[PDB]
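Peer 1: Submitted below is the structure of interest, expressed as structure tokens.
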Amino acid sequence: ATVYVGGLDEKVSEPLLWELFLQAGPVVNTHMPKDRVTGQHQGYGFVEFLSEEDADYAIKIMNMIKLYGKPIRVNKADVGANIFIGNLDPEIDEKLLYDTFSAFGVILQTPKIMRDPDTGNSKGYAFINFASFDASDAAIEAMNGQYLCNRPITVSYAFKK
Amino acid sequence: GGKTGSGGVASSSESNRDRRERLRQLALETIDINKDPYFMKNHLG
Amino acid sequence: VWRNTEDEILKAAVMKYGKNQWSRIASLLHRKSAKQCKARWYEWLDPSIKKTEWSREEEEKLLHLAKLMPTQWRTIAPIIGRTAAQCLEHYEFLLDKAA
Amino acid sequence: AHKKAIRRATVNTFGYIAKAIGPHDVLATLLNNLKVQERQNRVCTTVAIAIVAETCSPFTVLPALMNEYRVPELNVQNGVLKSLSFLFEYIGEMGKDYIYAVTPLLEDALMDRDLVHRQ
Amino acid sequence: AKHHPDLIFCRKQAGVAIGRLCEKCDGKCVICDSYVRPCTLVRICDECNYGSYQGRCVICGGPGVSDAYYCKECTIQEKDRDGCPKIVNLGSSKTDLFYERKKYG
Amino acid sequence: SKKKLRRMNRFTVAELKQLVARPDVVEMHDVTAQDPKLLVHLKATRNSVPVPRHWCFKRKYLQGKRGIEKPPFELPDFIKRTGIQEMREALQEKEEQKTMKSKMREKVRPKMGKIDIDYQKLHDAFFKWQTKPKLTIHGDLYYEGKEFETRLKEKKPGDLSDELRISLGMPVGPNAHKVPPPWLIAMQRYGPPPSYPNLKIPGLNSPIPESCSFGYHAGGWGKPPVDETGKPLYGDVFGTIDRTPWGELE
Ligand SMILES: [Mg+2]
Ligand SMILES: [Zn+2]
Ligand SMILES: [Zn+2]
Ligand SMILES: [Zn+2]
């Protein structure tokens, strides 16, 4: 029943946190046990919502939730660990893509489709940072060459800017 | 010697009200001069 | 008499105004005159006055003096460094502890 | 004064000269008195604001009372509360227009600022 | 008078004798101690109206000059229905001030 | 001791909680009442009002309210409109600049009619612009700290706010309905949260809220969920008497 609010926005108060937990499910406790001096939330928070499937679909919905604009992570309570991906589908979404590829590692970057500014359709390319380099190994090995959404995937550890 | 155009001299109530105000500014001063974190004025003065 | 509250308001006044403007300091207090504000500062509140216990040097002094100049406490006092009221009470004190 | 006849008559004449001139100026010099310290004068000014408000209709003097309740002193906040006590007893049945203006002040005072606030 | 808790009323049955006020006391209510909208007249107990007690201040006790009333608030809560509201005891304050004076001058 | 015989009478709390018809009502000390069956029956009567919380507290009541600092009273809107506030501010600052000399001087030579305020605005403010505040229903006693409770029992996702949507990166105002919160995307993706089978999503499980557009560019309502036959996944994402008051003024 316990959920980790990471990326908890510096000013997104327990009001916003538990008002989002209540709008999704039986919000029985949200808590930002925080820095005992600065008072600001800890960047890590513990929220209990009584139902396990409630917490599950809550974590499914609260990925990339933009508290104070920054995506707030809700889950179970930067060395270059990114995978770049070719042959991507233009029908893809970033939340759905995190839901798909995230089982090998959580989304330490939201999956950005490298798409032009002129039209707004994908070029078959993307990039997203996983948790670990071992996570990049697993993700890109179970997603390398296999059949993605529309175009069979092609993903490897990140080429950096 | 005096001067013309003046009002009188304040009665006890005005003199005591001004004394209390002066005593308040005094204490705000010395509280600063000791850089006292721990003092506050509440909404009843 | 004087209360801790008057005393602290005096200390603060003096520390702002200085030790020759007793009349405005006396305006700051209620039921107090400049004569009395001055007397209090120079009897008790001044941080030059020391409130310790008597070194036995100080007490042999006190006894020798209070015999050489009998009853003259404002004259005895500065020669030993405490106010005349302290010298006098402590002198009677030694006298009765010795009696 | 030590005599109650004098203070009663004094409050009445504040009413009369408020009837001659407008209310505003006498009412401003009366909120200033709520800045004094001895209670008998402040209780007598509290009855004088009630009278001014009842002669020249309450809608003239209420906003200034309700605003004076925002200055940070004990004695003036209790001055405007006691003044409303008197005023509502005087106007009697016409309270029904100002009851809604007033109540948000009273709940604010009944959540303490002092024992005397609640009293 | 709602001000001094140390005093007491006759409280015995009413009558027909109107009640009277001394000049110090003139104009106020007898329980509410107000100054306004007086509605009904006061009626006093026959015992507390007998003899020397005729025509006095219910409150003061001096020479009565005017008729006592009840404020509209006493009339609405029905506190005018309790029989003789005459204070039958002098209090501490009368004799107290009297003695302070008689010592002073 | 006959006191201890009365104590031998004193039911256990589970004794009480058993006999009475509503046990929730029974508190700890209820056992100590010279009439516990009465007491609990009277605590279970409709519309009655429970004793104030602070009868046992060792500190007194708002004496405990003590510590923090408080903002001054806040005037009603219909009284702000008349601008008495800034008027009296101006005079307060002037008189704080004044010194004792000038104060007595104006006591002796008043500046009559320095400033004024008009009637008919006070009259409109009391007899034509007044409003009923939010009142409390019967039985909501106040206690120390009631006013620092955000709210609760608000189980509904449709209830959005302004600070919420702002720090969500979503708009508040009249376009709130056409403004989708960050939850609707994964709502359409994997259902509503599984404590809220009975929540309907604006734009994902319910029709587009009026003048909002299904779409996947910035500001749209997506590709509405349906099955492989054409049946919506939750609700309908596409949107498939004489109540007159009886005696009322014209
Ligand atoms: Mg000259
Ligand atoms: Zn009388
Ligand atoms: Zn009465
Ligand atoms: Zn009688």
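The numbering of chain C matches Swiss-Prot: 10-108, in order.
Heads up, header says this was done by electron microscopy, 3.0 Å.
Cβ coordinates come from backbone N, Cα and C, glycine included.
Dumping what Swiss-Prot says about this protein:
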type	residues	note
MUTAGEN	C:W31 to G	Abolishes DNA-binding; when associated with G-53 and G-82
MUTAGEN	C:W53 to G	Abolishes DNA-binding; when associated with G-31 and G-82
DOMAIN	C:57-108	domain 'HTH myb-type 2'
MUTAGEN	C:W82 to G	Abolishes DNA-binding; when associated with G-31 and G-53
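So where do these features actually land, and what's packed around them?
Peer 2: Secondary structure from DSSP puts C:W31 (mutagenesis position) in a helix. Neighbour count (other Cβ atoms within 10 Å of the Cβ, all protein chains): 20 for C:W31 (mutagenesis position).
For C:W53 (mutagenesis position), the Cβ neighbour count at a 10 Å cut-off comes to 15, with all displayed protein chains included.
Within 10 Å of the C-beta atom of C:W82 (mutagenesis position) sit 17 other C-beta atoms, taking all shown protein chains into account. The secondary structure of C:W82 (mutagenesis position), as reduced to three states from DSSP, is helical.
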